[PDB]
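Q: This is the structure I want to talk about, given as C-alpha cells.
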Amino acid sequence: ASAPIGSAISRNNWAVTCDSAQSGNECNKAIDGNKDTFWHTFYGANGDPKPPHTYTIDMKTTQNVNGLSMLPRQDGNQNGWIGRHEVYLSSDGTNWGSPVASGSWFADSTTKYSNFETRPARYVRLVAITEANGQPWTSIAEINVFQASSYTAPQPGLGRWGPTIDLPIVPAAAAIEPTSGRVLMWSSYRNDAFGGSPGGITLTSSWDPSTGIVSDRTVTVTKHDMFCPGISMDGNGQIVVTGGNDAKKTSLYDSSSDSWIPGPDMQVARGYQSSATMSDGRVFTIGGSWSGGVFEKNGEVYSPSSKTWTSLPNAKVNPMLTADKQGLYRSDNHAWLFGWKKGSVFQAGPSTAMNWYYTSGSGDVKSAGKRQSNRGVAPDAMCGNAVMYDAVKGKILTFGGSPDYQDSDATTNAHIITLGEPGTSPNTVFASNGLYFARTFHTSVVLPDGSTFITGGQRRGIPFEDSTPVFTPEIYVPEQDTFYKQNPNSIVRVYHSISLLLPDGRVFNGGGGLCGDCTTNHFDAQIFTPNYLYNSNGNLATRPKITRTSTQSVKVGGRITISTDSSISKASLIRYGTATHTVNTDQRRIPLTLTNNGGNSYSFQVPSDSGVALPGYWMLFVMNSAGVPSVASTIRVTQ
Ligand SMILES: [Cu+2]
Ligand code: NA
C-alpha cells in the first residue's frame, strides 16, 4: 500500500469539470464517496475520444494542498486506468503553471497517490496523458485532495524541492545511464515487494529528465532478481549488478545499447555487499551475508575483459566486520569502499576499523587504523554514508549511521578522512561540529562545487517504518568546514531510499519502503534544486554553457580543451553514480585546474593516476564567478 502526507479535504463544496463523461459515469461519480461508482470518459456511442483527459476540481477556497489520491475502477475491468499523468494547482483556474507532480502509475487497481510539497491552491487538475494499456478512456472511482496542517514558505537561498516524479515502482536501487542521461531504477520481482521472489526477474523503470517520460520494463534476460545487490560502473562504463535476490548472479547494463547482458556468476553468493571499481576498470566485492548464506565472504574481483570472477581469499573480510548485535548477517554489509591507487580498495567503515584491500595475487588486507578524532574513536556506523568530494586530495567525508543495522540510535558523527598511499594510515579529523540531525538510512551526493548534499534518514533505524524522519537536508561546505541546513521536504525518505546527482546539477531523491502490504512504500522521487541554480531574486540563474569539447573520450593524463560562452572560474569532474541501501561507490569528484587560453577557451588535464581518475563516465561541470554551474558535458575516462 501507500499513503498521502496530508489529511483528506472535505468534498462538500467542490465543483468538478471533466473533458467528457458518459451518462451513468458523471464527473461527480469520482467524488461521491462510493467506490462502486466512477467517472468515465466517452465511449462506444459517444465516440472514443483519446487522452489527454482531464479532471478539474474547484475547492471554492484556498487549501494548503500536499497531494491527491486516485482510486481506479474497482469492478474488475481495467479500462481507463491512468498511466502517464500530470497534476496542476491554480489559485485562479486559468493559470496552472508547471505540474506539481507527474510520472506514471502502475497498471493495477490499487489506490495511486501524488505526494508533493505544500502549495496553497483553490483549483486542482489531474491530466491523464495515457491509459495504462494504451486505450482511450480515463475512469476514476474516487479522487481525494490532501492538505497539510500548515504552510511554511521555503526560505530564500536554501534550495527548493519539487516537482514530484510519480513512479510505477519503489526505486530502491538506481543508476544514471551516462550515454542517455536517464535515471534507471529497479525494485525486485514486483513493483512493491521483494519477499517471495521466484528469483529471475527484475522490474525496472526509467525517468528521462529531458522528456519527463517515465517508462517500465521487466528484465528477465539475466535471470536475476536484482534487489539487494552490489553495484559498480566498471572500467568500460557498463553497470555491474551483483547478487541480492539471485545471490550468485551478475547482470551488466550497457548504457550504449540500452540493454541488459548476463555476466558471469560470482564465486561466492552474496547480498548487501558493496562492490567498488578499481584503478584498472576491474570490480572488487567483499562481504554480503544478506543472501547466499551467512559465513565469511572474502574478496573477489571481476575482470570486464575476460568476463570472469576470481576469488581473492586473502583479501579477508574479518577486519572490516562491525560489532552488529545481529552478527554476520549484518556486520559485513554495505562497506564504505573506494577504488584507489594501484589496484587497492580503501574501506572507510562502517566498522570503526578502516582497512586497505589489495588485489594482487590472492589478495591481502592491511589495517589503516581507526576512524577517530580529538573527540574519541568513532563507533560503528552501519548505514552511515561516505563521499569522496576531492579525489585529488584523497578527501572522504563520512557521516551518520548507527552501531547496529536496526533498533539503534543514529548519530551526528562526521569525519574527514584524507588518503595517502595505500598501506599508510590516513589522517582522520572530526567534520565541523557534526550533522545538525542524527540520521541513518540517509543518502548523499557530492555536488559540482565540492559540497556534499545530505538528505532523508531517521533518528532511530527501523526498516519500513516512517518514524523519527529528518525532513531537513544539510550541505557540508568543505572550504568553510561548516554544515548548513537547507529547506525541508515533506516526504519521508528512510530505508530503501536513494539520491543521485543528475547531469543538470540537480539532485534526484526517491524511494523508500518496498514492503508489499505496508503503507510506507513511496512510489516517487522529488527533485532538489540547490541554491547555486538561483540568483538573489529567487529566479533561476543564467548558466555558463560549454560550447565545445576537443574530445569526449580521454586517457588519464590527457588534456581536454573547451570553449564556453562566458568566463568560468572553476570546473570539476564528477563520476556518474549508482545507489542502493545508502551505498554509492561510483560517485567522486575531481576539482580541475584550468589553463585560461584567452577568449573563453580553457584546457585542463585529467589526473594521471587512474586510482584517482577511476575509469568510466564522468560529468564535466564549469562554474562562473557567481558559482552557477553549467549542465554537465559527459566525458569517458579510459586508462
Ligand atoms: Cu533492503
Ligand atoms: Na465514486
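Residue numbering in chain A adheres to Swiss-Prot, whereby the residues present occupy positions 42-680 in order.
Heads up, the Cβ atoms here are built off N, Cα and C, so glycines get one too.
Not my notes, these are from Swiss-Prot:
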DOMAIN    42-189  domain 'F5/8 type C'
MUTAGEN   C269 to G  Reduces catalytic activity more than 10000-fold
BINDING   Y313, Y536, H537, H622  Cu cation binding site
MUTAGEN   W331 to H  Reduces catalytic efficiency 1000-fold
MUTAGEN   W331 to G  Reduces substrate affinity 20-fold and catalytic activity more than 6000-fold
MUTAGEN   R371 to K  Reduces catalytic efficiency 45-fold and substrate affinity 8.7-fold for D-galactose, but improves catalytic efficiency 8-fold towards D-fructose
MUTAGEN   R371 to A  Reduces catalytic efficiency 250-fold and substrate affinity 22-fold for D-galactose, but improves catalytic efficiency 1.8-fold towards D-fructose
MUTAGEN   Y477 to H  No effect. Improves catalytic efficiency 5.3-fold towards D-galactose; when associated with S-424
MUTAGEN   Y477 to A  No effect. Improves catalytic efficiency 2- to 3-fold towards D-galactose and 1-methyl-alpha-D-galactopyranoside; when associated with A-535. Improves catalytic activity 4.7-fold towards D-galactose, but only 1.8-fold towards 1-methyl-alpha-D-galactopyranoside; when associated with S-424
MUTAGEN   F505 to A  Reduces catalytic efficiency 166-fold and substrate affinity 9-fold
MUTAGEN   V535 to A  Improves catalytic efficiency 1.3- to 1.8-fold. Improves catalytic efficiency 2- to 3-fold towards D-galactose and 1-methyl-alpha-D-galactopyranoside; when associated with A-477. Improves catalytic efficiency 4.9-fold towards 1-methyl-alpha-D-galactopyranoside; when associated with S-424
MUTAGEN   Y536 to F  Reduces catalytic efficiency 1000-fold, but does not reduce substrate affinity
ACT_SITE  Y536  active site, proton acceptor
Q: Filter the mutagenesis positions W331, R371, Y477, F505 down to those whose C-alpha lies within 10 angstroms of the C-alpha of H537 (Cu cation binding site); answer none if the list is empty.
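A: Neighbours among mutagenesis positions, in sequence order: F505.
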Q: Tell me the Cβ contacts of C269 (mutagenesis position) under 8 Å, same chain only and six or more apart in sequence, or just say none.
A: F235, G284, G285, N286, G312, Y313, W331, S332, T621, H622
Q: When you rank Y477, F505, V535, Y536 by Cα distance to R371 (mutagenesis position), which of the mutagenesis positions ends up on top as the closest?
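A: It is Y536, whose Cα lies nearest.
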Q: Reduced to three states, what secondary structure does DSSP give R371 (mutagenesis position)?
A: helix
Q: What is the three-state DSSP composition of the domain 'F5/8 type C' (42-189), stated as helix, strand and coil residue counts?
A: 5 helix, 65 strand, 78 coil
Q: Please list, in sequence order, every residue of the chain apart from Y313, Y536, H537, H622 whose Cβ lies within 8 Å of the Cβ centroid of the Cu cation site.
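A: Near the Cu cation site, the remaining chain residues are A213, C269, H375, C424, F482, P504, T621, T623.
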Q: Give me the CA-CA distance between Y477 (mutagenesis position) and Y536 (mutagenesis position), in Å, as a whole number.
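A: Taking the Cα atoms only, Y477 (mutagenesis position) lies 20 Å from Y536 (mutagenesis position).
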Q: Within 10 angstroms of the C-beta of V535 (mutagenesis position), what count of other C-beta atoms is obtained when all protein chains are considered?
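A: Other Cβ atoms within 10 Å of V535 (mutagenesis position): 28.
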Q: So among the mutagenesis positions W331, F505, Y536, who's got the most Cβ atoms within 10 Å?
A: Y536
Q: In whole Å, how far is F505 (mutagenesis position) from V535 (mutagenesis position) when you measure between their Cα atoms?
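A: If we compare the Cα positions of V535 (mutagenesis position) and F505 (mutagenesis position), the gap is 8 Å.
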Q: Quick one: among the recorded positions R371, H537, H622, which has the most Cβ atoms sitting within 10 Å of its own Cβ?
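A: Top count of Cβ atoms within 10 Å goes to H537.
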Q: Judged by the number of other CB atoms within 10 angstroms, which among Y313, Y477 is the least packed of the recorded positions?
A: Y477
Q: Translate the DSSP assignment of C269 (mutagenesis position) into the three-state scheme.
A: coil
